[PDB]
Every structure is written in C-alpha cells, then in structure tokens.
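Working notes for the structure below.
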2 protein chains.
Amino acid sequence: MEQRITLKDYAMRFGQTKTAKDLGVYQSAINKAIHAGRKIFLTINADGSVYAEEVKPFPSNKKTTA
Amino acid sequence: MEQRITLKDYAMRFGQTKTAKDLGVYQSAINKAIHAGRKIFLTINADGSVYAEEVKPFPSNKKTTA
C-alpha cells in the first residue's frame, strides 16, 4: 500500500500548506516546484512519510513514445 | 542489469553526434543536457534502443530515507 500523488495534486487537492508541513519545505518551496511544472511526483507512504522525486524523459520538448 | 550510461559518458565516449542519432535529438539538446548536469541518465535497451531519462530526489538530496 502507498499513496502516490503528484506534488501538485496533493498540494492543490489537499493544500500546499499540508504538503509543505509533511515535507518540511516552506510554502515558497512547494510553490516554486509547481512553478517549474516539471515531473515532480509525490510518493507518500502510509507512515505519513513524504518521498517526492523527479522523473522526466529527455529531451524536454519533442515527442516520443514510452 | 541493462546498459546504463550517463548522457555524458555515451556522448563523450561515443560522440554527441551518434548519441543524438539514436535519440533523434539536436546537438544543442545533448549539449544543454550535459551543461545542466541535471541527473540525465541514458538507458540503452538491450535491443539497441535508447531511453534517456531524468531522475533527482527532492528537495536537494535525501540524507536518510524513512
């Protein structure tokens, strides 16, 4: 079991204040992350753990299949 | 244990012209990815296929996991 949600879906659907309180970062760090609109996923474990990671295929533009 | 080479080891040990030919990208795209050193790995599927991806933890570098 493990709650997997994007940093923007957990901060927007639950609140950036709680996403920054669980990750420790400040609201300016969670807002800057959403500002980069990059691949920032959030791997929260049932133990109230927050494991945000970054994963984006290169390059940034262009289009390819997985 | 697939072939995992960094975009810098495949473009420097083989050439940025060949690495861009497998990923079908621009030479300035592999040069900017190497200049940003944003954890850009190059996974070459055993089928001679290429799959460059990005992967970095948040925020800077998790010191202790859980």
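Header says: solution NMR.
Note that Cβ sites are derived from N, Cα and C of the backbone, with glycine treated the same way.
Features reported for this protein in Swiss-Prot:
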- A:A33 to W: Loss of dimerization; when associated with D-58 (MUTAGEN)
- A:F58 to D: Loss of dimerization; when associated with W-33 (MUTAGEN)
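Here the Cβ of A:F58 (mutagenesis position) has 22 other Cβ atoms within 10 Å, regardless of which shown protein chain they belong to. Under DSSP, A:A33 (mutagenesis position) is assigned to a helix (H, G or I) in the three-state scheme. In sequence order, A:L7, A:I40, A:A52 make up the list of same-chain residues 6 or more apart from A:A33 (mutagenesis position) whose Cβ falls under 8 Å from its Cβ.
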